[PDB]
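Okay, so here's the structure we're looking at.
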Amino acid sequence: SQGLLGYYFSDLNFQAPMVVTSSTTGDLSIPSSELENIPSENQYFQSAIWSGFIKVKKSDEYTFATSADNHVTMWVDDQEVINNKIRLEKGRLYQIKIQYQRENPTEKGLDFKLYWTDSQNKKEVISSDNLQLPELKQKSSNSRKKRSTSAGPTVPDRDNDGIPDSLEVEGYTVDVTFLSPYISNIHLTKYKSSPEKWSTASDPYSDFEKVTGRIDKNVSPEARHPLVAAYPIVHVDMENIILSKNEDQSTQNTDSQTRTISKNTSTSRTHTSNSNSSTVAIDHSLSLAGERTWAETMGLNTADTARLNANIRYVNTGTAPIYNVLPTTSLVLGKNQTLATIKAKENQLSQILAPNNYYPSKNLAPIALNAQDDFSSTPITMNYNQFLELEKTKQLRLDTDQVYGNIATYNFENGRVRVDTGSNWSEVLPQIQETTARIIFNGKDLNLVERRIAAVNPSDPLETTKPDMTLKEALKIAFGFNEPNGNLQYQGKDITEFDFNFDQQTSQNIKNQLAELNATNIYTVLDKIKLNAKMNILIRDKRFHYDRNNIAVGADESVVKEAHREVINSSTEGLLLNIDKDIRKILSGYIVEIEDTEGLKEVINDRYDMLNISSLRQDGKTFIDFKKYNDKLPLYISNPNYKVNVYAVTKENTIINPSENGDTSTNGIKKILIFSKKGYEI
Ligand SMILES: [Ca+2]
Ligand SMILES: [Ca+2]
């Protein structure tokens, strides 16, 4: 992605840029054959400017020449060499500026080459190994000045990202790599960006770096748009836990039987601020014999303590990767009882933590909080009262900071992306947060995904130089909504299948906009609602009920019923159905009941911890197993007029402890009838 940077103009005076691109060698030509996305009238180039550096591998005297010296002025550093021998020294970098003007060319495109001749009189087009791009960064480097010589033309590029002011403001496209003005009736993505922000989203990648692919390949595709922020978002996923009674100096004997408690866990990133937090649910379903308390199970007295181990992974749901610092996490019981601080070793990561991925990767083992080969893992200890609290709440919280370490950035000297020790996420995130609107959307699998989109702040003059951002456009560019036939959709689902919720400031702002639009319904004017910096917008699938963490925990009876209508097979052994994956996510289990002729009901799996009777098969269909908690026996129906009733239990209606009186039965559980057939119908 290296060479000289070229601006090719339709007018004579460097005002109407048609193509911005880079060469590889001194051949700076663009044939008309490559100009499909330029209309023919504007393929006539009357002026051009090139910029970059020349690197010398042999100290010598050199003569520069082009294909059109009578139309050219060229500077090496501040020195005009065309408008002649110049001594250049090995190991040194010289700035190049070339301008070309030719009125009324008769051919489209441009045939243009840059040559040099050494002392041996050998003339050649300059090799790619001798040419570098300009330093299109916010600061110069030790060897590479960020501005070109003042002599000659200065194409307006107030932020030094390489994209001319006029294209950033008026609209541009990139084609396979030609950057050109966007023209409705020919074109491809329409980009606009701020001509005064090197990164319009205030992230660490320039607007030009994003649209030309001069960027970390791990940056999410949507964040190659100059108006979508590229930044990591990390939380911790806990997969399972094991609780152990701590040994004490008094117990000399360590030969005792296994008395640990092992449970699966389910973790979700939450939204209730710019914090990273996830909430863990400890499974309440049957795992051990008896119906003992956890203390009875593990042999804990009131003066004993217990410890927890667990398997975890880190999850990046953001748009940029992390390389050398994983964030620190606090493991919290109840509201504010910190049980552990979880850290990884800085500068010793075994892999990248990339967007839409895990650390460790899912094809590798997870991390154990107390690793078998770590002598120095701190025991995560609870006192007896804390242990009882965990038994009752079956909940933990993982609060993760935003300490993400160093950033891999592009270097124009060599075209490489490398971790830059001088660039840190902690210097970048505050400004992303301050200048963007935040949308949290759960249409991908019901988990909360945050994106930030550049948006004007009317009260910050710099931020008013950014383009207007509508709500519709933000959903398209940040989340991949599309609009086939007028209607805005996400993966086939109309936008009207999702609700809108806002913070208090954002809500008043939107309400005022709708009033100025005399619009009674936001869904019909999404192209006219403008976002502003610091808005917070939460968009959720309407089929579901949500808890205080905005985790999906249930759904209307009508929705759940309809989701279970399509029965494939029924028998005394169970039911086989096709159920939407999203529905399965909000269920904790099923209750199976036999109803006799007088209306009395026998619940088969009549325990709060015996509802986990469904499984997903390879075919993707669900089996509800009547036998599992019926002693591996099918249901015995003593009269064909008896009914088999099956009920679904949503998570919000799930009982996770015996009742106050000790009753472990299902009496009182709010449950949704989803199947009811007589024996002769089975
Ligand atoms: Ca610019
Ligand atoms: Ca810019």
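Residue numbering in chain A adheres to Swiss-Prot, whereby the residues present occupy positions 45-127, 133-225, 230-240, 245-329, 354-763 in order.
Determined via X-ray crystallography, 1.7 Å.
Placement of Cβ uses the backbone N, Cα and C atoms for every residue, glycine included.
Over in Swiss-Prot, the protein carries these features:
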BINDING   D206, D208, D210, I212, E217  Ca(2+) 1 binding site
BINDING   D208, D210, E217, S251, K254, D264  Ca(2+) 2 binding site
MUTAGEN   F231 to S  Does not affect significantly interaction with LF, while it impairs tranlocation of LF
VARIANT   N392 to D  In strain: PAI
MUTAGEN   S411 to C  Loss of capability to undergo conformational changes that lead to pore formation and translocation
MUTAGEN   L543 to A  Decrease in heptamerization capability
MUTAGEN   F583 to A  Decrease in toxicity due to defective oligomerization
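Swiss-Prot feature annotations superimposed on the structure.
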| residue | record | Cβ neighbours (10 Å) |
| --- | --- | --- |
| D206 | Ca(2+) 1 binding site | 24 |
| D208 | Ca(2+) 1 binding site | 22 |
| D210 | Ca(2+) 1 binding site | 26 |
| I212 | Ca(2+) 1 binding site | 27 |
| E217 | Ca(2+) 1 binding site | 28 |
| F231 | mutagenesis position | 20 |
| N392 | variant position | 16 |
| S411 | mutagenesis position | 16 |
| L543 | mutagenesis position | 12 |
| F583 | mutagenesis position | 15 |
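Within its own chain, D264 (Ca(2+) 2 binding site) has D208, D210, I212, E217, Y248, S250, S251, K254, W255, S256, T257, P283 as residues 6 or more apart in sequence whose C-beta sits under 8 angstroms from its own.
Cβ neighbour count for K254 (Ca(2+) 2 binding site) (all protein chains, 10 Å cutoff from its Cβ): 23. In the vicinity of ligand 1, defined as a Cβ distance under 6 Å, none of the recorded positions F231, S251, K254, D264, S411, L543 are placed. Only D210, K254, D264 of the recorded positions listed as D210, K254, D264, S411, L543, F583 bring a Cβ under 6 Å of any atom of ligand 2; the order follows the sequence. Those residues of the chain, other than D208, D210, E217, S251, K254, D264, with a C-beta within 8 angstroms of the mean position of the Ca(2+) 2 site C-beta atoms are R207, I212, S250, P252, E253, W255, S256, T257, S263, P283.
5 residues between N127 and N133 have no modelled coordinates; the flanking Cα atoms are 10 Å apart.
Among the mutagenesis positions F231, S411, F583, the residue whose Cα lies closest in space to that of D206 (Ca(2+) 1 binding site) is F231.
In this structure, the CA atom of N392 (variant position) is 48 Å away from the CA atom of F231 (mutagenesis position).
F583 (mutagenesis position) sits 40 Å from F231 (mutagenesis position), taking the CA atoms of both as reference points.
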